[PDB]
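Engineer: I'd like to ask some things about the structure below.
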Amino acid sequence: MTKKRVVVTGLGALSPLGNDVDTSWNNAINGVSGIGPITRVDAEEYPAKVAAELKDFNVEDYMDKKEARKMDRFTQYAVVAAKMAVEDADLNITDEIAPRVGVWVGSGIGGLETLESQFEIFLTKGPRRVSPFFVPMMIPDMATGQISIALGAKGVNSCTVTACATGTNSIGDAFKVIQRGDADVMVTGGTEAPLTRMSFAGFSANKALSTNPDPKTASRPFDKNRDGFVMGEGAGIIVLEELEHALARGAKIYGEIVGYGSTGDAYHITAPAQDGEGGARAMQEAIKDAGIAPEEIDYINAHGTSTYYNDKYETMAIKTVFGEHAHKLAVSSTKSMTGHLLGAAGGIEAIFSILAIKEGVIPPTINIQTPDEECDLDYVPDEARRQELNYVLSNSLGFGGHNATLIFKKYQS
Amino acid sequence: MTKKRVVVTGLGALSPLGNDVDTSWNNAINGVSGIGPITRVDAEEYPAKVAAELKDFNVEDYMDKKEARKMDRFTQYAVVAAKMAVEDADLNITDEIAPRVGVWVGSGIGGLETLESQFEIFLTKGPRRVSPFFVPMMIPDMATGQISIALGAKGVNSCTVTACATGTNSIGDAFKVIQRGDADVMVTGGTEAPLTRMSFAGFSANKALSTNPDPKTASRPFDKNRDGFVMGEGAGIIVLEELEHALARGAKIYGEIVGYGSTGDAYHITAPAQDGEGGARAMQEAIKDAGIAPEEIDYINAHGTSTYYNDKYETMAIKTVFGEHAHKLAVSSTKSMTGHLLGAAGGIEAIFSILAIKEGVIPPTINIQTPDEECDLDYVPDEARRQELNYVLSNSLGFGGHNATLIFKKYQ
Ligand SMILES: [K+]
Ligand SMILES: [K+]
Ligand SMILES: [K+]
Ligand SMILES: [K+]
């Protein structure tokens with residue numbers, strides 16, 4: 001009858017900023033860009049010229065080659081990051097607790113690279129040479145499916161697919177599962193491997209991607225000259241745990257998740273609603289969920305994708321929700337450094353929000369060279385800010401009108 | 001912790017058994033098969049030869065061609081079925097209630113036909129010929145996305161993608177949204193248009209599909225000679241509503257949703273877990289959620305896909321959970337008639353579970369000709385059964401170890 005408290009007890013990540021959480025976070029707080037020339041595909045025929053890729057990531061350092069060969073990159077990242085998160089949590093998933101340990105990991109795009117290569121085989125060799133592994137490799141739920149198997153996690157089990165809101169919805173949904181007592185632990189987050197021919201083709205065809213060839217200025221959220229997002233890849237996975245459970249086993253606690261809000265624009269298939277009204281409502285739902293006043297928010301990790309419409313409408317939504325306080329709190333987009341990881345965005349950004357609180361550091365928005373009159377909040381430009389944080393809000397305002405907000409709190413007994 | 005009661009006030013469906021709920025349901029209770037030769041693709045080079053396709057469905061009867069051209073079939077089905085459910089519910093979505101009306105519709109496969117045609121354009125004509133609408137057309141969340149826009153629904157929204165469990169998870173997740181107080185109305189279920197070249201190739205390559213070329217016997221859940229599933233398409237969408245809200249607007253109530261269980265096998269990417277242990281646990285969680293004794297379950301709408309291992313293991317799971325009662329309750333698989341609608345399966349089967357209670361009729365499992373010693377429960381063979389039902393349980397035991405169970409109850 002009483003809501004369970006839910007704390008963060010482990011973090012795992014692969015990002016363009018590093019192949020673990022520490023490296024990723026350390027790079028973020030020093031304003032290091034993960035954006036560079038596209039190498040994953042031939043960029044000659046695309047308007048987009050840069051991307052945020054994993055660097056020096058060899059999957060075989062983490063599993064047998066034969067296991068990796070039966071996983072699309074998106075699943076590879078999720079299994080690697082999930083194992084990292086569980087090891088960080090020092091959680092021993094035994095037969096006794098397996099039914100109370102679940103997995104809720106989403107992907108926005110799933111195994112598009114596998115679909116592409118398998119479709120080419122279909123065209124040339126026929127349907128009878130399609131791989132027996134094609135379907136399980138391509139479907140987005142196989143990140144959750146493979147993590148479950150790798151971990152022996154037999155509890156509540158799902159996969160949310162909501163475009164850019166994916167990682168944030170997934171964490172909120174997992175939070176709600178534990179809150180109502182249906183699991184003691186959830187391994188949750190987002191994963192994405194969207195650097196593929198069709199993905200670049202598709203996000204260039206609707207001009208969503210920046211065509212800025214200069215990696216030093218391509219991703220520049222809130223900058224007057226921003227012109228679209230820079231696509232990235234990776235996974236961000238956390239371990240959510242019921243508080244008493246965590247305390248009883250001596251878990252380390254990063255902080256507490258206290259609010260989740262989800263709304264829809266009901267407006268347009270790709271264009272965000274005017275003045276960010278849907279995003280404003282999602283922030284408001286999350287604030288009400290956390291039981292706090294808006295003034296208690298110290299820092300907002302913005303969605304901040306560096307498109308014209310997002311950054312402008314998100315600024316407006318923030319002003320609508322926080323009024324005078326909107327100019328008092330700090331806002332930043334770490335996509336200035338990581339690029340937009342799509343379905344994994346909310347996962348990595350949840351991790352940055354959590355570490356911001358734990359370590360008392362706000363990561364900066366880099367690359368703001370020309371201020372935009374319509375984006376006039378404090379975006380923590382250029383340099384990290386050392387500061388004690390009690391509450392941090394993270395937005396994901398995804399294509400398709402999916403608005404998702406999480407609120408994290410410093411852990412106090 | 002808020003605990004609202006959640007009732008079903010509207011139903012909408014497209015299935016191989018009919019292009020609305022009334023037709024689908026009436027055919028189901030009359031044991032009509034929706035399975036025939038594949039026409040959507042040329043099956044000559046494919047191992048599988050039959051499928052369960054929509055009959056005489058022309059999307060232009062429901063929207064302008066220009067609107068349909070911007071939707072993959074999976075989205076078309078979702079929008080048509082959702083509008084049918086909202087009209088059935090006689091629900092008027094206004095600015096005033098919009099933020100309290102959400103959408104949670106899943107798809108297991110999303111817009112694979114669009115992805116195939118657009119990628120073939122890429123290969124032959126280059127990336128500049130790829131449509132600006134490609135991404136939003138292909139991604140599974142755009143069923144929820146387009147439904148939201150069509151309805152003006154501004155509340156909690158999401159898309160669950162969990163293979164065969166998709167429709168059942170989606171409805172359960174929407175149930176929990178209303179239960180904790182975060183929406184007054186949810187339009188929820190599953191949609192699927194999986195009859196495509198790569199889908200047929202893929203589910204034949206892993207041997208999941210039946211290669212039985214005879215449509216009269218292809219889908220035969222619990223039969224000794226069952227040899228894989230028959231693929232179908234469509235959407236099953238329902239309107240869930242908080243009880244006091246439903247009463248305030250004079251809504252008609254089909255029944256109540258009371259239990260939801262979700263587990264994972266943690267076993268294998270495609271093979272079901274031994275002895276259905278994961279499915280057993282999911283049903284037990286749903287039963288615990290509803291706060292009832294197993295003996296109170298009157299009818300189970302099985303997942304019953306007609307694969308060897310699903311039907312055997314689901315039968316074993318049912319015995320594990322219900323003990324001696326497993327031989328007292330009724331079980332049936334409506335996939336014997338509809339085929340396996342994949343991500344939409346849980347949606348249509350939720351609808352059949354709800355109508356079973358409301359109408360007091362249990363739909364049969366057709367096509368069982370050879371009993372299987374291992375599948376020896378009461379599968380309501382061949383003919384529908386008139387019966388007063390208080391509780392119905394619906395399973396979806398999806399590929400990849402996703403187990404989902406819903407329990408529905410008769411409303412006052
Ligand atoms: K652009
Ligand atoms: K964020
Ligand atoms: K088979
Ligand atoms: K079922």
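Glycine is treated like the rest: Cβ placed from N, Cα and C.
According to Swiss-Prot, the domain 'Ketosynthase family 3 (KS3)' annotation covers B:3-410. Looking at Swiss-Prot, the entry for natural variant B:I109 to F says: In strain: GS77; resistant to cerulenin. According to Swiss-Prot, the active site, for beta-ketoacyl synthase activity annotation covers B:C164, B:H303, B:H340, on the basis of sequence analysis.
Are these features on the surface or tucked inside, and what are their neighbours?
Structural biologist: In the three-state DSSP classification, B:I109 (variant position) falls within coil.
All protein chains considered, the CB of B:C164 (active site, for beta-ketoacyl synthase activity) has 30 other CB atoms within 10 Å.
With a 10 A radius on its CB, B:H303 (active site, for beta-ketoacyl synthase activity) counts 32 other CB atoms from all the protein chains.
Taking a C-beta cut-off of under 8 Å and a sequence gap of six or more, B:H340 (active site, for beta-ketoacyl synthase activity) has these contacts in its own chain: B:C164, B:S219, B:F229, B:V230, B:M231, B:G232, B:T305, B:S306.
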Engineer: Of these recorded positions, B:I109, B:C164, B:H303, B:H340, which are close to chain A by the rule of a Cβ under 8 Å away?
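Structural biologist: Near chain A, the qualifying recorded positions are B:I109.
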Engineer: Which three-state DSSP class does B:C164 (active site, for beta-ketoacyl synthase activity) fall into?
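Structural biologist: Helix, per DSSP.
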Engineer: Should we count any of the active-site residues B:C164, B:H303, B:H340 as near ligand 4, judged by a CB under 6 A from one of its atoms, and which?
Structural biologist: B:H303
Engineer: Express the distance between the Cα positions of B:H303 (active site, for beta-ketoacyl synthase activity) and B:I109 (variant position) as a whole number of Å.
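Structural biologist: Rounded to a whole number, the Cα-Cα distance is 18 Å.
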Engineer: Taking the Cβ of B:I109 (variant position) as centre, how many other Cβ atoms lie within 10 Å?
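Structural biologist: Neighbour count, Cβ to Cβ under the 10 Å cut-off: 28.
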